[PDB]
Amino acid sequence: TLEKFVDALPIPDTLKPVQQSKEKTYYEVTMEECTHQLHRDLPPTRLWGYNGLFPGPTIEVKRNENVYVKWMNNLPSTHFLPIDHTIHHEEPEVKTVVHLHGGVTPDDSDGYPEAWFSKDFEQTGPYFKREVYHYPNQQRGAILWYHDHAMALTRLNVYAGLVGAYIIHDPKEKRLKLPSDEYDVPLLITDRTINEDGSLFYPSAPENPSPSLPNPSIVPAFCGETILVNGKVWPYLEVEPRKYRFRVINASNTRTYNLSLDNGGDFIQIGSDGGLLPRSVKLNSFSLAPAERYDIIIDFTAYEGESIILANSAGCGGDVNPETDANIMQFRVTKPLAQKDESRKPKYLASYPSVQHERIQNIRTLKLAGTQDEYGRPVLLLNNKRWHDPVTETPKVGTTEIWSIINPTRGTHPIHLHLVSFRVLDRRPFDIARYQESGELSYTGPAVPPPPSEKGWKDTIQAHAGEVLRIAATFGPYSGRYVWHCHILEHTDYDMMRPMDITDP
Ligand SMILES: [Cu+2]
Ligand SMILES: [Cu+2]
Ligand SMILES: [Cu+2]
Ligand SMILES: [Cu+2]
């Protein structure tokens, strides 16, 4: 396999605006097919990238900054990855739309799956309204990320390389003196399978395919043979012996990571999807499912000279291989100090979410289920409803609801709600056989409150097998048409995604 830790970690340049004033920041980003070398020993790989880059440029904004991005499609008319024509029913083969994940965004700038557009906006989906997306950024400082969200194509377009980081900086956070500038580094983790000739491999069908299957066929999960960070296979990063802030983003299709440091050192978590935790948390390891973000500090002060591997213990379609997917990247604490480390790792970070006292307007019970199609394939469904079924999740603007998510399947699903961040209430185990036979919910143990990592604000949440997960969200500040879905992209596309109407009665 490819030799680990021979390429330096790329750090995506920060995108520069086309126009900027005090009142408005204007960006242009064009999707392009380009080639990039993913490892020292590989020929360049054909990829799809924002501004021709993989990952896309990092976008940095201030809280309340009035930002516009004209996202543009300059991609070929034919995909290079296998399209399954049977999963969705004149239309262009290549459709794109950019979703700012975690964005508190007006609905027509949220990147609705059916707001897609082809090259130069020649053809547009039925929910398309505008070329230039509007991000008011009226929300907590946090790690966001942007990715393609096109109907029935998300797993392919994201795998192609259409991902990037987007960081909101709240000037009120500056007083905490967290590691900043060159000591504040995004880590976008993507697993990939790469052919000998350097081309991306993505399966055309399940292994040993039933003759009943179409060709190509969607697969229910994808586990890549190799791990990349910031678009390089198993890279190294030379770090100074001091505190660093890392913005850890799981930008993988299916894979969940369980991260640790091979010397047994700790992370300090300072943030979740929705921003700073109320209190910092010392952690030896953490789970990171697709689309989750961890804002962490690693203190290299006592580790000068050392090589430390960011390791992974979570299997994907099997146990981890010590030689391959057990490795993420390697820190080498060999960079001389550019100046004194004046950064801090404060304990007191932000207001507790529990300080809020909203009235529970509604309690939604939601099940993670599905059916089988005419070809024998699993179709994953939220509430046994298809994406195209009439909307049922219709919270009122400005109100708070509890969502109780029932998972009787054999796997975890990272459930994501657009627009909002939410509080995690608890998880509770239940009798799966009883639920499947009778629809009756009989608990087999007490409710378990969230770990400290989940006591802040979240937007993507692991709903484990045989458990009921309760979350609480206030729906707003905007009304409109949004979505909620599992963020395993192979599930998202067939068909584990539903519309979410936030109404203004
Ligand atoms: Cu997303
Ligand atoms: Cu999202
Ligand atoms: Cu799922
Ligand atoms: Cu989404």
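The numbering of chain A matches Swiss-Prot: 2-90, 96-511, in order.
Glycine is treated like the rest: Cβ placed from N, Cα and C.
Here's what Swiss-Prot has on this protein:
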- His105, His422: Cu cation 1 binding site (BINDING)
- 45-81: domain 'Plastocyanin-like 1' (DOMAIN)
- 101-178: domain 'Plastocyanin-like 2' (DOMAIN)
- 240-318: domain 'Plastocyanin-like 3' (DOMAIN)
- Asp116 to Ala: 5-fold decrease in catalytic efficiency with ABTS as substrate. 785-fold decrease in catalytic efficiency with 2,6-DMP as substrate (MUTAGEN)
- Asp116 to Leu: 9-fold decrease in catalytic efficiency with ABTS as substrate. Almost loss of activity with 2,6-DMP as substrate (MUTAGEN)
- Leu386 to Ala: Slight decrease in catalytic efficiency. Shows minimal changes in the structure of the copper centers (MUTAGEN)
- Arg476 to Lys: Retains approximately 20% of the wild-type activity with both ABTS and SGZ (MUTAGEN)
- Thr480 to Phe: Retains approximately 30% of the wild-type activity with SGZ but does not affect activity with ABTS (MUTAGEN)
- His493 to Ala: Does not affect copper content. Strong decrease in catalytic efficiency with both ABTS and SGZ (MUTAGEN)
- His493 to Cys: Decreases copper content. Strong decrease in catalytic efficiency with both ABTS and SGZ (MUTAGEN)
- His497 to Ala: Loss of laccase activity. Mutant fails to develop the dark brown phenotype typical of the wild type strain. Decreases copper content (MUTAGEN)
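Rounded to a whole value, the Cα-Cα separation of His493 (mutagenesis position) and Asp116 (mutagenesis position) is 16 Å. Using a 10 Å Cα-Cα cut-off from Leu386 (mutagenesis position), none of the recorded positions among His105, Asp116, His422, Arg476, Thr480 qualify.
In terms of C-alpha distance, the listed recorded positions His105, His422, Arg476, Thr480, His497 place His105 closest to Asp116 (mutagenesis position). Considering only the recorded positions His422, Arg476, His493, the Cβ with the fewest other Cβ atoms within 10 Å is that of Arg476. With a cut-off of under 6 Å between the Cβ and any atom of ligand 3, the recorded positions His105, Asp116, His422, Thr480, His493, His497 reduce to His497.
Closest to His105 (Cu cation 1 binding site) by Cα-Cα distance, out of the mutagenesis positions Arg476, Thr480, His497, is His497. Distance across the unmodelled 5-residue segment, from the CA of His90 to the CA of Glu96, is 11 Å in the deposited entry. Separating the Cα atoms of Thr480 (mutagenesis position) and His497 (mutagenesis position) is a whole-number distance of 26 Å. Under the three-state DSSP scheme, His497 (mutagenesis position) falls in the helix class.
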